[PDB]
Protein chains: 6
Amino acid sequence: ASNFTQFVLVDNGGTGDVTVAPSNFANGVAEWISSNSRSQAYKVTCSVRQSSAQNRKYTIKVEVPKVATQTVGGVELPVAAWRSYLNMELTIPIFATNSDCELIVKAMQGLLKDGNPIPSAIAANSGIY
Amino acid sequence: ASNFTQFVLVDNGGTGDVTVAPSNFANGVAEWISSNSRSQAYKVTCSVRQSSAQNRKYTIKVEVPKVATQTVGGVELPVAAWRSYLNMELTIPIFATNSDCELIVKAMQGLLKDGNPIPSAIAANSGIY
Amino acid sequence: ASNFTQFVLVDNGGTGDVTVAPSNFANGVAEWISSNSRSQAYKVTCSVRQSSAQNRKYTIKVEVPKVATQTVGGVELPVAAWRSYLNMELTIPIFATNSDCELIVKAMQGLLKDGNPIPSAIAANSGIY
Amino acid sequence: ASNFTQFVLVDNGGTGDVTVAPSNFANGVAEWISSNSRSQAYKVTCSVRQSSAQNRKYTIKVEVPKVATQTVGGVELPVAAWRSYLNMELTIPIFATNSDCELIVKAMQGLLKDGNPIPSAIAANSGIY
Amino acid sequence: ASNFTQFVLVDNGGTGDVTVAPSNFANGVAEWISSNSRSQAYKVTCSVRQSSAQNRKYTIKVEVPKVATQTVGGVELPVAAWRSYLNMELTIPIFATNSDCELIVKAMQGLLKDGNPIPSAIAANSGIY
Amino acid sequence: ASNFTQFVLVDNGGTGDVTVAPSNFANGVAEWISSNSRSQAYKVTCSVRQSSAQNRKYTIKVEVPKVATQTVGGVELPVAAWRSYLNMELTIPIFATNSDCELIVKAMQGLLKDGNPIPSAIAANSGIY
RNA sequence: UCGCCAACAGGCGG
RNA sequence: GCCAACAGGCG
RNA sequence: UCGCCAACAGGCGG
RNA sequence: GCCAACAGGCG
């Protein structure tokens, strides 16, 4: 068994799908990267640790690049015009059972489900109103 | 129009659904809370701000409580045995178009989609392996 | 739900009723006003916040115009001679369930029911005796 | 006449009705309490004073207790788990006629009528939106 | 109802129309923006406050951008060559009835009607004479 | 050209129209007023200047009389209770061509078109909600 | 709260 | 960068 | 007399 | 608690 596999980060239909694959797992930090120029790749990292006697903390990070071609001195390189950075921390007490955790996940999925406040606001360069 | 409405945070079928409703929107921080004892309620907050000249930062927070009844001196109160805390920060450059933002959202949704590494690990009190 | 709708503030039996409607939502503070100049309007505002660790506090304010000998749409000075202000502050411990809160509301309705001491005193420009 | 009479604070349909009765008028503060131990009683107080040279102010307070039986030192005592506090102040100009005042009373009654926004939000442990 | 709706800021006859939509209400400042990158968007904001004891002030702002594509560090980014800023403040006495206010709105509309002096001068890059 | 001519400020459909006419040109500042006492008149002033090296600024001011319960030709005090003031400041970068300026004007007309948020709010003595 | 200026919900002088 | 009782605390 | 907070006819800042 | 070029920086 293994959950350190490749997965679809962005489901753009069934073609423009962005897939990330395991690239490194050093010092307790799992890292996935999309194919082609690392300079223009999507990045995802995840790590867990006992933040305290009663808490376990997950630290997840995602990088979404804006693909672009930089030309300097007639020399063009594939780069990222800029990057959007997602940084989330999830703290779960050691008393949480699997059911409790399943719930926490559902909460996260609902928070970002299509149509809900937060995702709608983000997807539209907007805030809450 | 308004996106500061109530929504389903947890989709437990069509019955045990956890819904959060707008409760307060002070100092640029939108806050939703589930019904009944505030002591045992789910909490969600969201806020946006220009973190820098080129970046806009979203700060989202979710609290998942473990419902329990505390009895002290024969007096019982509805409380939360403990709480799981989710804290995420999303940084998006001002050059991002709506399409760019739609993508970012998709990335977030995919990261937590059922079956993928991160959600599976969390839902099982596990890390990456 | 979605409670921010217009409602009848003063019920005079269908004819001569005073309806108050949404006029503002800045800072999460809900506001309703009658179809009058701001100086002669009926105003209602409401807001909720966690006033402390154990309490939540609702702040309700109402402004009622002096109608006897009033000149509709005119300039009436001094303002203090033509207006009554009601300030309500409801503190509810975070342990209060929905049921508990229903009771609290009832208590408030009972306090002001027609024929009871308080409303009777007020309506008669008197105190208790 | 005399308006210092007992009244039903909480109408539960004849059964489980909370009634408060005159209990004190010391220092010009009219007081009513439910037929309970001073520690578990519902409390209503009211007072009027000529605040300014042209204003009269009514100060009304209501205390809704959450009855419980606590065990202190191995002995059982009737107590209140917590209390909900309603504090309201009403300022009326001396130029207000009785009709002017009836208007105020009506507005307060309408403000809390079943089905209206404010009472709905309170009873639902939520804000207005 | 709810007046926080999207509207057409620039009417170009159905084709090339600039529309702005609600994007934020944080800190009591209603905001609308065009479906663009935050860097090239049209922006409209509005707020009301009780300036004096007898005045209400509306503060409206509109930003008209001159879209362009700049090359920074060999990379192309969506930017605004420059922006035109409209800042307007409207102070209305609390004694103004709704009809009084409609008068104001009409005057503002007439002030900028096609063919009238002011809009003519502005559109011609000239003064009045 | 020669734009300094009279025009209809408030269009009430031919009958009851408010026309404003040239009344002063001192210091290049154009002024228009309705046929009223200066205290009850409709006033409009406009002027342009190079506010900075890159910008030109138009300053438009409008004064609208409170009409409800007004006494034509009478002395109405305090002035602040009977008048509304509109101050507009339009900043236009020196690069703006005539075409650009036409667009800016359109944006201004759209902002105040009948049925849109801003004018609707103002006309109703309300804010955004 | 008045006068200015701006890169525009900000800055300077009153 | 970390911690938390989580719109808060320390480097 | 205005803004807060409370264990609520009391406390803090104006 | 914040910022970022983001498994990093300052209180």
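For chain D, we keep the numbers from Swiss-Prot: what you see runs 2-130, in order.
Structure method, as recorded: X-ray crystallography, 2.8 Å.
Keep in mind that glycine also has a Cβ here, set from the backbone N, Cα and C atoms.
According to Swiss-Prot:
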MUTAGEN   D:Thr46 to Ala  Loss of repression of replicase translation. 80% loss of binding to the operator RNA in vivo
MUTAGEN   D:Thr60 to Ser  Loss of repression of replicase. 20% loss of binding to the operator RNA in vivo
MUTAGEN   D:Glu77 to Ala  No effect on the organization of the T=3 capsid, but with a loss of thermal stability. No effect on infectivity
MUTAGEN   D:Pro79 to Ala  No effect on the organization of the T=3 capsid, but with a loss of thermal stability. Complete loss of infectivity
MUTAGEN   D:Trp83 to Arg  Complete loss of viral assembly
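A map of Swiss-Prot features onto the structure.
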| residue | record | CB count, 10 Å |
| --- | --- | --- |
| D:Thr46 | mutagenesis position | 18 |
| D:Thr60 | mutagenesis position | 16 |
| D:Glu77 | mutagenesis position | 11 |
| D:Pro79 | mutagenesis position | 14 |
| D:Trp83 | mutagenesis position | 20 |
Practice problem: Go through the mutagenesis positions D:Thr46, D:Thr60, D:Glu77, D:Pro79 for me and flag any whose C-beta is under 8 angstroms from a C-beta on chain B. | Solution: D:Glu77
Practice problem: Could you state the whole-number distance in Å separating the C-alpha atoms of D:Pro79 (mutagenesis position) and D:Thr60 (mutagenesis position)? | Solution: 29
Quiz prompt | Pairwise Cα distance for D:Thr46 (mutagenesis position)/D:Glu77 (mutagenesis position) [Å, integer] | solution = 29
Practice problem: Between D:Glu77 (mutagenesis position) and D:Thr60 (mutagenesis position), find the distance joining the two CA atoms and give it rounded to the nearest Å. | Solution: 35
Exercise. Name, in order along the sequence, the mutagenesis positions among D:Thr46, D:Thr60, D:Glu77, D:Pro79, D:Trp83 with a Cβ closer than 8 Å to any chain C Cβ.
Key: D:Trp83
Quiz item: How big is the gap, in Å, between the Cα of D:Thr60 (mutagenesis position) and that of D:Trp83 (mutagenesis position), rounded to a whole number?
Solution: 22
Practice problem: Look up D:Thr46 (mutagenesis position) in the DSSP assignment and report helix, strand or coil. | Solution: strand
